[PDB]
Every structure is written in C-alpha cells, then in structure tokens.
Amino acid sequence: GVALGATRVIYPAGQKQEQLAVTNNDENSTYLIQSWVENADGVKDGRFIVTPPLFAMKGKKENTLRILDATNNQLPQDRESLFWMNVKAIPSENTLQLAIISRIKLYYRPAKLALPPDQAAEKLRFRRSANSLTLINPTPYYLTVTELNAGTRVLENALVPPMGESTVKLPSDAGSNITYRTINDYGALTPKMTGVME
Amino acid sequence: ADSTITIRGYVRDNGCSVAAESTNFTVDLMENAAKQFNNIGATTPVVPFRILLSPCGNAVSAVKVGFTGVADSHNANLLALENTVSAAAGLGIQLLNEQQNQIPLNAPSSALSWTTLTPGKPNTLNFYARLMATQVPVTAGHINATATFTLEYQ
Amino acid sequence: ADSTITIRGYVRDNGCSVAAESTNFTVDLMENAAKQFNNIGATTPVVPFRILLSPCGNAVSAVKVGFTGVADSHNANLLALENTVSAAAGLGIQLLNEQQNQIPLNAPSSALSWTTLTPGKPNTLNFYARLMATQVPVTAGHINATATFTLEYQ
Amino acid sequence: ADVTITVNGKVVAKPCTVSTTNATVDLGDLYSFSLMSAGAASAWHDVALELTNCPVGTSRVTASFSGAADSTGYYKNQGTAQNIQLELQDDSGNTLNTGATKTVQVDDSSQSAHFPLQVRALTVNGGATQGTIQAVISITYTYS
Amino acid sequence: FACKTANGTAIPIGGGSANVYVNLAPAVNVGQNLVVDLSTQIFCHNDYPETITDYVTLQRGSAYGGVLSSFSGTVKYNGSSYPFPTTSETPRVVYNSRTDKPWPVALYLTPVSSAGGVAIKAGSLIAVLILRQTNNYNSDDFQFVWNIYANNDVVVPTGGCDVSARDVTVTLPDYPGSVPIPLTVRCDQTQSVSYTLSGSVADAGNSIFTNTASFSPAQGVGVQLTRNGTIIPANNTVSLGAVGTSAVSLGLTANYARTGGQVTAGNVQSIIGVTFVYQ
C-alpha cells in the first residue's frame, strides 16, 4: 500500500520548499516511486521540481518528497494557481500488474492577499436558473465545494476557481434550501454553511 | 543564544493507502482455440480485481479514478497486450467497471466522474478484466500486460 | 613568622558548554494524520532530537535537563501549541527522555532525575518528542511551539 | 614600727610556647557551577592556633595577621584559579583580613590559650574558574 | 655671764627665756641613752672677771619637752649625774674668766624599748632647762629658761639595741624571684632579742603582704618574706636569741607570692614594718 501525507499541498510564494510524505505500509511490497508536477492543463511545464524524482521503497518505509519552486514570480500575484502533484508507485504468469498514481492538488498562493484562507468559504454565492446551479467565488482561493444539497437532494461536487464561477447539474424537483461544505488547506471539512442565493 | 527549541510540524487529514491487485490469466488457448465470433470477440471469462483504499483519513469522501496505458492499435478503449515474439495476437485486454460497462482507457479528468467513498472506513473498488478480439484469427502466445490506475483526490 | 596558616584546594570544572549546534535548534514533527487520535492521551510516534555538550569539564558527573515554556491549558505536562486561527487545537507537545519516559514541562529540580555524563569528554543528551490528544476530535492545522531548556550540573 | 621595709617589684608578661607552628587547612575540591554568582562561598573550615606553657603574668595574647591581599580586601589566591579569594574569620564573626588583630585571654587553669578561627574560599565578583588554590596567612603574637 | 652656741649665735640675756639651737648626736649607751651633749654646743664666759664672779645652777623642773616630754632619764651636770626631770637644785658652776668654757650639761633618756626610736625634725623643741644665776657681789638671784631646739633631723634611740637602718628599700627581680633584705640588729649589752612583722595582709593565714602599688599595679601577687627557707608570717614573733655588740642579721629575703587567681602584669609594692621585743 502507498499513501500520501496530504490530500493537497499549499505552496506559498517565497517558500523554498514544501514537504510531501510518502509511506508504504506493506512489508512484502517493493515499489518504484516516480513523482512530478503538472499544470492545470496537465503538461509537465517545469514550474516545480520534485526531489527525489525517482526512488525505490523496499518494504515498510517512509520517504519525504520535497517540492521546489522554479517559477521566478511569473505566476499571477492576485489569486491562487492550480497545479497537480503526481506520485506514481510501480511494483517491481500472464499477469496484468498495475501501477498507482496518487494525484493531489498543488496550489501556488501569492503573498499579501487581503482575505485570509478561512474566510473564503462563507463568501461563496449561488444562482438558480434553468436545469443548472452556478457557484460564484470572489476570493483568490480555489474552493473545493463538497456535500452540496438542494434540500436533501444531493448534487455534484464542484471546484470553483478563484475570481470565477462553476456550473453544475440541477433538478427543480429537489428541495428549496441550499447547504454546502469545503475542504480546507489541511484536508478537513469546514462547518456546514447556508447557501445564500443571488 | 539562550537555549531555545523551536518545534514545528503539521496535523492534516490524510488520503488513503492504495493497494492494487494484479489480475492473473490462466487461459491456455481457452476461447481462442474456438473463437472467430466475428472480430467483436468480447465474451471471454472475466477475471475480477480490486483496488483497496485502506486505511483512509477522515478527509476522503470522493475520488476521481481512471486507467491509463498503451491503447490498442485497432481499438482506442482496449488495452494493448505485450507485443513481444512470445505473445498472442489479435487481442486487447478490456477493463470493465463494477456494472460490467467498458472503462474509457486513457480518458481525461473532465470525462471521469466522482466515485464516492465512506470517510474513515476502508473502501473497496471492484473491476473486471476480460480479453476481447480485435482480429481473426487470434494465435498462441503469452498474455502479459501493464497499466496505471490513477486516483485523484478531491 | 612564629605561626602560619597554609590553605590548599582546587577549583574543578564540573560542567559543560552547550555546543554551537545546540545553542538554538529546531525539531520537525512533520506531518501527522488526524484520525490516529483515538481519545485523550493518544500519542503520535516518537521524533528524536538531541543536545550536544562540548567542551566538558574533567570533573563533571551528571546533568538535570529541564524544559520550560507556556503549558497547554488542558494538560500542564505538555507544551502549548500557539493559538492562532490556522493552528491545530486539541493537541499538546510531550517531551521524553532517552528511555522514552515523560519529562514534565516546567518541572522543578526535585521532579527531574539526574543524567550521567562522561568526564573530560564531549557528551550527547538524547531525547524524543511527540504530540498528545487533549480534546477529541482533534482540529487539524499548523503546529508551532517554542521551549527553553535548562541544565543543572552535579 | 622600728624599721620600715619597702619592697618594690614588677610582673612582666612573657612569651608562651606556640604549639601550632604550621596549621594546614584543606578546602578540597570546589566546583565551578556552584561558584558562578557573586558572593558564592565554600564551607567554613575550623582551624585553631594553640599556645601552651604561658608564663604566669601573661594574661592575654594578641595575634596579628598578615598576608598578601587582593582588590576585594580578602587574601589573594597564589594558585591558578581565578576570581577566587580566601577569607579568615574568628568564630565570633569578625573578618581578619591582612593587618587585623585579635586578642584572647589565657586560661589560667591550663597555663595556655587558643585562637578559634574558621577559613573558607569565596568569589566576590563571581565566576570562579578552574585551577589550584594556594595561600599563606602569617601570624605573630604580642603578649600583655 | 654671757653664752653663745657652737654656731656662734649669742644666747640673749634676761629673766625670760631663749630658744637655743644646737646639734644632737644621740646614741645608745649601756644603761642610759644620749639625747644631747650640750657641752660641745653651749659655751659661756664672764666679761668682767676682775670685778665680779658669776654662778649658774640648774633648777628643778628642768625636763624634756615636745615629742620627748613623756620620757625621763638623767642629766650629767659638771661630771655627775642627776635624775631628769630634775627634782632638786644642782650645785653651782663658776664663771670667773673671759675664756669661753662649755656649759657642762648632757641629757640622757631611760631606755623603754628594744630598738625603738623617736624622730625629732629640725626646728622643734627637745628640752626646757631652768637656770638660776647668782654672783659674788650681792645676794641677787634670778631665773631664766633655755629651750633647747634641734637644728638637725635626728632619731633618738629608745631601747638597748640599734638597727643598721630605720628605712630600707629593696628591689625584687622581675616575677618570679627574690632579693635578700639587708637588716641587722646590735645591742650595746648582750640581750635576748626577737622581732615581729606588720602591714596589710591578704590571706587567712596572714603570710603574704598585699600589693599597695599605686601606679599600674599587677594583680594576683603579693610580697612574702623568708629566712633560710621558711615563711615568716605577720604578727608573729621571730626569735633571734642572744644578740650582742656584734651586728646580727635578721636573715630576711623578700619573695613574690600568689594571692588571687589570674596574674595581671604590672608593678608591685609592699610596706612591711619590723618591730623588736625582748624574748
């Protein structure tokens, strides 16, 4: 088994590295771990370095990956930028043997943002028309919106970009009131909040 | 210089430890020694396999899952076998989900859906792997392969 | 001239200097999953740190190593994590000796046992640190704490 | 009377036999980290000067103390240890630095007299360092 | 009749009295002790011997005065001795010449002790003598008094024996130690003499004399006397046995002796009196 120490990574501007833990809990398995970063389009652009980029986990061990910035301040300074951290575990008869890629969000966060991270959740707004619901995010943080309900009729999960919008499926046969939660920087659920229309 | 110890670290909600089961094939010229049911071979005995998400942090409630690998020259959705001299021909391994529908090989994240999970508890994901003909005839030879399961956390 | 008092004696070095390394250092507890905190008193694995002493007097015998600092409001034997909005609540940093037994925060000389030392030679004081649950469920976040260490020689 | 005899005489105090020519005090091993602060001191050590065979007429003996002193007033450490001095006191709590004098009655029943003294080491400014401790307090007696 | 002293001082003439100053050399003799020999001290003559002769007699009532007035003895008058104070008129001495001849009178005292004495300081009275003067021309007689005064400090012996000195100062060496006391007794006739000491004492057994030292005195010490090697206590007769014309030492030596406990340094002084008796 191969697990990551986090479901997302925040990389604040100016930081020299961020750590990501990788653990194997199986005494009899031996993997090649190959780790890299991609941009929102899923291309290896080279904005970040992972070290080590390739190594071998022999049994029950833990190795800390380190993600290094290589942007040189060329990313936006007003809002967060989305990247994807990838960790690929390859295990070393006519068998189909499988590799596991565990893939988490990597957020580049500029310094000196006005709104603090925690306050972003409650600023989320809504729009109820057609067979659709639009979510509105005026904050500079990517908001991962989960457990979205139209009454007790549960809807899709959404990822509302910073300073942007995101639309989901909606049936009018669902209930009246709206409620949601979000995944914060440490992977934890935020308190349930009342979905404010308009 | 006054003997200070600074302590730092984090407390997060983790994802899951992911373990993949390697699917095995026994065959020995099984349906192949009596195939030619058109090029659409399909119905070959499915072998099942699981992906075990255990243990899991209290975070995980939904994950985006997919398969990637070397697609078949004749079919974009079948996985290509090994293409060594000691291998079979006219065959592509198909991947089928729990409801025996075909898994879109090498699909984009926008195309994939959320598999909902039970937070805290261990979660099992079930798949099937049969062989499907892309030509006629097929021939005698090994059926080894390799593919990548992708787990994108929410 | 007719009577004389002759006084003899030695002043011996019975202590050590904190090595440059250790005058001020950091301990990284790293990432810690939130689910592992099953009820108050639950503890994460031990992270080892140490203090180096050099040079050392040719007549030193032992040290009483203590740790002071703002204590956790729910357990006084633990070091308080800083109380900011980001910080992880319901946790306390515990400190342990070489045999992994609790060294209380702010403990008086009487409570702390001695730690034997090699005379006239550099010495290493080994320790461990780890988190401990004071509430449940643990709220996840940043871990930040500082603590001064003290040395009383024998 | 018929004849008056006038007899004139004088009683002069004479020197005793000084028993203790060389009184040796051994402070032993003192420890740096118990002598860091200003005013740190070692344990007192009782030392006695004994004089015997005191000729009748000598009722009091006066000891006169001499030795090399440093800028604190106390006796200088001739040894290698630094920021450390030697103090001398009587058991009645008076400091006997270089130049000072103490007088004691001669015990008539025993034809002798004794000076009960105590000696320690101390660090006035603090921060006594490693080294040896050597010091000598010379003393001469007058008689009355 | 006109007289002058050995100092050549004229003794005034009249029927009153005159103070006559004279030198005394008193002495212990066998039987009687000499107080004054006036016959080396008063000389008398007749200015007009060709025409008149003077006679002088010693009348009764002539006696010692002042500090000697309690004493009696004899007077040697012109060779012969008469009781003194005088109880009758003496025979007359003639003065029939210009040649100064002495007034032949010497006063003696009856011994009443062993070795006692009486100090007579210069300028003080010794004797009152009554003279009566007649002549060969008429039957006139008249009396006048000569008061004999001493012009030298003297000690008149009172007994049969004499001491080498009446005051003796002796110095001890520094404590402890001793010095012998020079003191001898001679009697003009072979007598049985003994002496006894006196002064201020400290102990119950009265054998150590106290320290009277005035300036910066020692303590715990006194003076104790010894002969040969035996303590001689106060108020206790010490016998010398037969003592004669040859001087005999009392054999005394002075010593320090301890009285109180603690001995302080300082000076020591004791004044001890010796008195003699016949035993």
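All chain A residue numbers match Swiss-Prot; in order, they span 37-128, 136-241.
So this one's X-ray crystallography, 2.8 Å, going by the header.
Here the Cβ of each residue, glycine as well, is placed from N, Cα and C on the backbone.
Record note (Swiss-Prot), natural variant A:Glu54 to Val: In strain: Clinical isolate 149 and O2:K1:H+ / MT78. The unchanged residue is displayed. Taking a C-beta cut-off of under 8 Å and a sequence gap of six or more, A:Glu54 (variant position) has these contacts in its own chain: A:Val45, A:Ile46, A:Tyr47, A:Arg102, A:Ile103.
Taken residue by residue with DSSP, A:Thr210 (variant position) is part of a strand. Within 10 Å of the C-beta of A:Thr210 (variant position) there are 13 other C-beta atoms, taking all protein chains into account. Annotation of the natural variant A:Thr210 to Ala in Swiss-Prot: In strain: Clinical isolate 149 and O2:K1:H+ / MT78; the original residue is retained in the structure shown.
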| A:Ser128 and A:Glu136 flank 7 unmodelled residues; Cα separation in Å? | 15
| task | Would you mind pulling the DSSP three-state label for A:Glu54 (variant position)? | result | strand
